[PDB]
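Colleague: Submitted below is the structure of interest, expressed as structure tokens.
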Amino acid sequence: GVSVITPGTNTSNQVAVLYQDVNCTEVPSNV
Amino acid sequence: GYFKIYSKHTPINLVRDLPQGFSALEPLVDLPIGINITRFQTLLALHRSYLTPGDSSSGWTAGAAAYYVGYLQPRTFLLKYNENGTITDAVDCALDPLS
Amino acid sequence: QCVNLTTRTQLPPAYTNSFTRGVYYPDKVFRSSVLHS
Amino acid sequence: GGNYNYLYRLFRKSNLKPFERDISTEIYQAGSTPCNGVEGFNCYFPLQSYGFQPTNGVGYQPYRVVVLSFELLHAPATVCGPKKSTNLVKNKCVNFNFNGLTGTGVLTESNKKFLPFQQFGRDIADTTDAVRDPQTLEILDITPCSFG
Ligand SMILES: *[C@@H]1O[C@H](CO)[C@@H](O[C@@H]2O[C@H](CO)[C@@H](O)[C@H](O)[C@H]2NC(C)=O)[C@H](O)[C@H]1NC(C)=O
Ligand SMILES: *[C@@H]1O[C@H](CO)[C@@H](O[C@@H]2O[C@H](CO)[C@@H](O)[C@H](O)[C@H]2NC(C)=O)[C@H](O)[C@H]1NC(C)=O
Ligand SMILES: *[C@@H]1O[C@H](CO)[C@@H](O)[C@H](O)[C@H]1NC(C)=O
Ligand SMILES: *[C@@H]1O[C@H](CO)[C@@H](O)[C@H](O)[C@H]1NC(C)=O
Ligand SMILES: *[C@@H]1O[C@H](CO)[C@@H](O)[C@H](O)[C@H]1NC(C)=O
Ligand SMILES: *[C@@H]1O[C@H](CO)[C@@H](O)[C@H](O)[C@H]1NC(C)=O
């Protein structure tokens, strides 16, 4: 699954993304 | 087999490009044809010069013409309606993470 | 009766950005403040 | 005196394919001898003319014929019969059809304003709750028939 972490659009429009139990070397800054 | 045309006219000031706002397009016609279309071209109007007898490219005068062409793709759009029945804003999912 | 008009221009066409344009009503259906996908 | 302007073909090599048409005027050749574009025995002009005259027994008088052929290729639609209507009643549980929209309920004068290309309105949870009358172009609400 892919999850999106947001502080709320009434605070900011930045976003972070969680790729669930995927090794972070095969996803396709801060990794 | 149908040919559908949608249109809109909007006033803007001196911008180099397409504006930043939002405007929906109301439908004009739904012609029942059944025609196989893969190419198209734009018609331009030229005026006759009267300063030469010939019909060649020197015999027609013209102004300046430019247009913008983009292509449609099957996407999913979330449309926010108004209380009068007017699409005031929208967003295209599969655009970014937040979208 | 038709004319050769095309002059060869070396310049390519430019590219701009359609920010949010080209949205239409895909149905005669009416709506009132209903967020519709 | 005879109306000799109505001709018909009386000789052809082979029967027509359906809906095929042949307006040529070549000299027919019955026998084996070639014709070379001149008449003669076994070389006949292929068109004859009805000489119609007003004192002809029935079955020799001219009849005009029109053959209508309805075809259905594979388009999206086309011409068809005409449509009728009735009298849009109000304030009574009724069984209605608005150019395709089939439903049941009480019809009532509205006070909403569609855009001038929208036919009917829908609710959240997607049920038809308003229509526009095609003939007079006025918006009418559709409320359900009392039940319980
Ligand atoms: C509509 O016309 C196009 C013509 O390009 C058809 O697409 C193919 O085009 C290539 C390019 O010349 C031809 O080599 C192919 O033979 C065409 N396909 C076919 C199946 O003939 C397209 O098929 C046409 N559409 C319809 C519904 O007839
Ligand atoms: C179709 O025809 C009907 C009449 O056959 C039109 O109904 C008229 O509507 C106007 C409203 O502007 C009334 O003032 C008239 O009295 C109506 N006439 C009748 C006989 O009822 C109807 O408007 C026509 N359709 C359109 C789109 O104009
Ligand atoms: C939400 O926005 C309103 C007005 O824009 C503001 O008063 C409120 O503090 C905001 N909430 C949060 C959690 O930032
Ligand atoms: C992801 O793969 C690399 C390469 O083998 C490996 O070193 C790493 O440990 C893997 N991730 C986890 C969480 O083990
Ligand atoms: C459309 O909506 C606006 C507010 O968004 C309202 O003021 C107006 O009365 C409405 N109706 C029209 C323009 O017929
Ligand atoms: C220009 O027009 C002539 C006839 O007037 C024609 O023979 C010629 O092919 C045309 N030029 C081009 C590039 O088509």
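The numbering of chain C matches Swiss-Prot: 14-50, in order.
Per the header of the entry, the method used was electron microscopy, 2.8 Å.
Using the three backbone atoms N, Cα and C, a Cβ is placed for every residue, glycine included.
For reference, Swiss-Prot lists these features for the protein:
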| type | residues | note |
| --- | --- | --- |
| VARIANT | C:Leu18 to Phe | In strain: Beta/B.1.351, Gamma/P.1, 19B/501Y |
| VARIANT | C:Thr19 to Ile | In strain: Omicron/BQ.1.1, Omicron/XBB.1.5, Omicron/EG.5.1 |
| VARIANT | C:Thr19 to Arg | In strain: Delta/B.1.617.2, Omicron/BA.2, Omicron/BA.2.12.1, Omicron/BA.2.75, Omicron/BA.4, Omicron/BA.5 |
| VARIANT | C:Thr20 to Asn | In strain: Gamma/P.1 |
| VARIANT | C:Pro26 to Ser | In strain: Gamma/P.1 |
Colleague: Looking only at Cβ atoms, how many others are within 10 Å of the one on C:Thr19 (variant position)?
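Modeller: Excluding its own Cβ, C:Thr19 (variant position) sees 7 Cβ atoms within 10 Å.
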Colleague: From the variant positions C:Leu18, C:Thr19, C:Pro26, keep only those with a C-beta under 8 angstroms from any C-beta in chain B, and list them in sequence order.
Modeller: C:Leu18
Colleague: Within 10 Å of the Cβ of C:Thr20 (variant position), how many other Cβ atoms are there?
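Modeller: Around the Cβ of C:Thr20 (variant position), 6 other Cβ atoms lie within 10 Å.
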Colleague: In sequence order, what residues of the same chain, 6+ apart, have a Cβ less than 8 Å from the Cβ of C:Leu18 (variant position)?
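Modeller: Sequence-distant Cβ neighbours: none.
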Colleague: What's the CA-CA gap between C:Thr19 (variant position) and C:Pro26 (variant position) in angstrom, rounded?
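Modeller: Each residue's Cα considered, C:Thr19 (variant position) and C:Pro26 (variant position) end up 16 Å apart.
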Colleague: Taking the Cβ of C:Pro26 (variant position) as the centre, how many other Cβ atoms fall within a 10 Å radius?
Modeller: 7
Colleague: Just the number: how many Å between the Cα atoms of C:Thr20 (variant position) and C:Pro26 (variant position)?
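Modeller: That comes out at 15 Å between the alpha carbons.
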